[PDB]
Amino acid sequence: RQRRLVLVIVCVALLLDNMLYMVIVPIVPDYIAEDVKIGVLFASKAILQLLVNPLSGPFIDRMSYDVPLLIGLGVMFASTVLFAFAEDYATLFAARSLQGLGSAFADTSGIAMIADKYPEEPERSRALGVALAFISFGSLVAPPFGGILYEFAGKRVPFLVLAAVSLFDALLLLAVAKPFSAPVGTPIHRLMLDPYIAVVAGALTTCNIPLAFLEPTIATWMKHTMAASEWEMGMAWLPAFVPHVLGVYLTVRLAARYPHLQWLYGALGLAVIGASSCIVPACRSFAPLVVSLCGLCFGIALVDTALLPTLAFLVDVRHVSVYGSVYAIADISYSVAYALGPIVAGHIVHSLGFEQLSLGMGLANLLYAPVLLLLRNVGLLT
Ligand SMILES: CC(=O)OCC[N+](C)(C)C
């Protein structure tokens, strides 16, 4: 039925949205010409998400996951046409803030719609795997090509083309869902106080710190230590798409085979992330570094695919069977690392070094990994 047509289009919206969050970080430092001046500009997407999601979470579970998606895809189009006609600084800051304002709606609505259109267990974790595989591509493989096109054509035409594509996607979604025709949700305070939800939300931030504390402070370290040209410094995350999709598929197949092993999968993913981030400050060549990044990226996929359906399963077993207000917690959790990283990571590296920050990150992840054992009793609460 329609069901598949909605899943594909929502996934494409998550791919284009995740491309504009990373294709602009190399371009911005060109038009600017205070190390804490750029940092706040780069850390404005997550700051706004931390003040809008609490006031937008309960709004999602009241208008049925369609009006918020359209609003988000309109705000994203408005934000994109701007970078295109954007120069100076204030305009860029406003565009970056509008990006977060638009992301506080679209991603949450899309994930909620994917989780709600699929109520059964063997298919929910299969749809939420395709959603994550579509999110990864476009954030891990696309920014290099965006930069290559920037160094050839500029900024005006590509951004207008991307805005046109986003508007086309929003329009055909409006034509397919047909929103132009015609239960009480749990308050976010009650959801946040549930111990299992808090445990899951803590993991969603611990497993993501060693991807926002490394992105802004890897190129300089690579250039200083290893003799690397622009090509390796630019295409350093590209050979990591394959481990991500492989891990997503493996987690989906294992969840289908044995239920109630999501906690084990999450703990294994946390251990892998910690081991990779601890191994990273040892590579003195391109290939070992690429392998370490492969391990780090394969660690994230397991945790994400294992613990994303768990929130919906818990909010279905207990509380009220309405989503939208339970993924705002996940978005808030992400927007803590993505707001605290790009501002203080450089100062931490400059005051301590690159060989201690990674050690601390790995120790934190490996120490939080045992905490996920408290979910071993889930599956009998049904
Ligand atoms: C590696 C990767 O998937 O990056 C996506 C960012 N994230 C985890 C917030 C969706």
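For chain A, we keep the numbers from Swiss-Prot: what you see runs 30-62, 120-268, 277-476, in order.
According to its header, the structure was obtained by electron microscopy, 3.3 Å.
Every residue, even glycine, has its Cβ placed from backbone N, Cα and C.
Record features, source Swiss-Prot:
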| type | residues | note |
| --- | --- | --- |
| MUTAGEN | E309 to Q | Has normal transporter activity. Loss of activity; when associated with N-398 |
| MUTAGEN | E309 to A or K | Loss of activity |
| MUTAGEN | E309 to D | Has normal transporter activity. Retains the transporter activity; when associated with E-398 |
| MUTAGEN | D398 to N | Loss of activity |
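Of all the mutagenesis positions given, namely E309, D398, the one with the smallest number of surrounding CB atoms inside 10 A is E309. Classification of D398 (mutagenesis position) by DSSP places it within a helix. Between the alpha carbons (Cα) of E309 (mutagenesis position) and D398 (mutagenesis position) lies a span of roughly 19 Å.
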